Structures are given as structure tokens and as C-alpha cells.
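Notes for the one structure printed next.
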Amino acid sequence: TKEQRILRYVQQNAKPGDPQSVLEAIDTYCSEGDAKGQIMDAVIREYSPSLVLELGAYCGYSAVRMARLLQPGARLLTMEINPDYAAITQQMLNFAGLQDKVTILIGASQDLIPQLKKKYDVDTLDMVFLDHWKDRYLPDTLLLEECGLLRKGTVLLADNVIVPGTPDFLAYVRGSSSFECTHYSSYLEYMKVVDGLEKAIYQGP
Ligand SMILES: Cc1nn(C)cc1-c1cc[nH]n1
């Protein structure tokens, strides 16, 4: 119901066609995530990806956040396992006026990623945002590589990466010469990490 409540709140209080007011409505409602969203913004602005893959949609906050910065021609593919969330996310994107920039695929990442080239005509991806299941971060990273979907300069950005969580994913991207890594730790006013993200840029084979 959390995702449903968030949407209705947006629908009642936000301005249609204005992604900023949609995001502000979501943030405001949830607090009584801008640190993470701010990092997502910085990555999109720096790498200027033409095709983005998002793993996990939920209420659509991140789809809105990323798609609003893509220029004409640039697109987002969003995978979401839960059809109820995919519906919420579609409504959220319609509300923000970003529906022409995003395609939502319903299903499990491990099933859909291998079908991207043949079934959905993807060549390579410029950016991947990982925010789905944490036990899939490393397997899906490997799957993307092995399916030939990454190129030199493709940026992976993974949410909710806080040690000792995601030991395998981090061991790989850090450990491998094929990835150049940056970590982000948000503490807000605290001494303990509230959210962590990892940026990993593929260097090619
Ligand atoms: C996409 C996807 N694939 N798998 C395995 C989980 C998801 C997910 C998790 C939250 N939303 N969607």
C-alpha cells in the first residue's frame, strides 16, 4: 500500500507534466530519497547515457528521476517483477509527462536480460541502475557482460550497497580490472550510513 499511497498523494498534489513537482511530492510525503537521487542526477549528467536500463521500479521515483534528464532520443528501459508496481510506475511516468521516454518491461531480470537483443532490439547499454534484489546484483551484472550488453564506458550504479551487504558484487567490481569504482555513503546527520551506492564503470574486455 505504501507505493499506492505515494501515487495518490502525487496525483492529488503534484503538477501534471512537471517531473520536479512529482519528485518533490514523493520526497515530502515519505519524509514525515534526495541523497541517492542527487547522485543519480550527477551520474546522468556526467555520462549522458542514450540508453539506460533500470532494474526495479517500485512506485517509479527513480524512473522519473532519471528520465527527466534524458534528452530527445535518449531512452530508459525499466524492468519490474511486480505487475502492481509496474502499473503504479506507469501512472507516475504519465503524471510526470515522461511516458514517451520510458518503456516498462514486466518480469524477472534474469529472464528479460538475455532477451534484450533479439526480442527488444537492444545493441548495448550506456547505463544500468541496479535497485532490485540484492542477491541478483552480481549475477545480473555478469549476465549483462556475458550477453554483450555492456561497452567500454558503460556505467553501472547500484543502490543500497552498504558493507557487509553485497560482499560478492563489491568483491567483483572492485577486484576486477574491468571496472573502475566509486562508492558513495550517505550519513545524513548521523554517524551511521543510511544509504550507500556503488558506481562501476566498465572498461571493456
Ligand atoms: C526486475 C526484477 N527482477 N528480479 C529478479 C527482481 C526484480 C524486481 C525487484 C523489485 N522490483 N523488480
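Numbering, chain A: per Swiss-Prot, residues 47-78, 86-258 in sequence.
How was it done? The header gives X-ray crystallography, 2.1 Å.
Even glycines carry a Cβ here, placed using N, Cα and C.
One mutagenesis experiment named in Swiss-Prot is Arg51 to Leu, and its note says Reduces methyltransferase activity against norepinephrine. Taking all protein chains in view, 12 other C-beta atoms sit within 10 angstroms of the C-beta of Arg51 (mutagenesis position).
Of all the Cβ atoms in the protein chains shown, 17 others lie within 10 Å of the Cβ of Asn213 (Mg(2+) binding site). Residues or ranges marked as Mg(2+) binding site by Swiss-Prot: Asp184, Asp212, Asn213.
Taking all protein chains in view, 16 other C-beta atoms sit within 10 angstroms of the C-beta of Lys187 (substrate binding site). Summarising the annotation, Swiss-Prot assigns substrate binding site to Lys187, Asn213, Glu242 and lists similarity to another entry as the type of evidence.
Cα separation, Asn213 (Mg(2+) binding site) to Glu242 (substrate binding site), rounded: 18 Å. Between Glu78 and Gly86, the deposited model skips 7 residues, and the Cα atoms of these two flanking residues are 13 Å apart. The separation of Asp212 (Mg(2+) binding site) from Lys187 (substrate binding site), Cα to Cα, is 9 Å. Reported as a whole number, the C-alpha separation between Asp184 (Mg(2+) binding site) and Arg51 (mutagenesis position) equals 21 Å. DSSP assigns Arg51 (mutagenesis position) to a helical segment in the three-state reduction.
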